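Participant: Below you will find the structure I want to go over with you.
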Amino acid sequence: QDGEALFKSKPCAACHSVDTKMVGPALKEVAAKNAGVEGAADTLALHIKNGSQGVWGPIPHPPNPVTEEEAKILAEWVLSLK
Ligand code: HEC
């Protein structure tokens, strides 16, 4: 239940989406790309916690430092989606 709540207080969706896409790829396209990578949360971590670009487009990522606890839960709801 905290998965949706975490993606809420975290406006990651404000820029991300699920079935529309605007600035970044919906958690589905990103969750599908890191689906074959059991270390998805790791890849998504260095991309947010350490900016990221040259992947989904020329638009880089802001400095989004999160705690391994929240990054782990947010990485489980993002990779699990539904
Ligand atoms: C608009 C300013 C954004 C906000 C706010 C957040 N994200 Fe984002 N994200 C955005 C873009 C444009 C992209 C694609 C960049 C590219 O060119 O590749 C992304 C991508 C991600 C990714 C995947 C990056 C990759 O696989 O290389 C993740 C894991 C991701 N974003 C996470 C994330 C989180 C947790 C956010 C809230 C803290 C968040 N994003 C906000 C644009 C924007």
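Just so it is clear, chain A uses Swiss-Prot numbers, and the residues here are 23-104, in order.
Determined by solution NMR, according to the entry header.
Each residue, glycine too, has its Cβ placed from N, Cα and C.
What Swiss-Prot records for this protein is below:
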- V40 to I: In strain: 221 (VARIANT)
- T42 to A: In strain: 221 (VARIANT)
- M44 to L: In strain: 221 (VARIANT)
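Give me the local environment of each listed feature.
Facilitator: The Cβ of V40 (variant position) lies under 8 Å from the Cβ of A48, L49, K50, each of which sits 6+ residues away along the same chain. In the three-state DSSP reading, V40 (variant position) counts as coil.
Listed in sequence order, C37 are the same-chain residues six or more apart from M44 (variant position) with CB atoms under 8 A from its CB.
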Participant: Starting from the Cβ of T42 (variant position), draw a 10 Å sphere and report how many other Cβ atoms land inside it.
Facilitator: 7
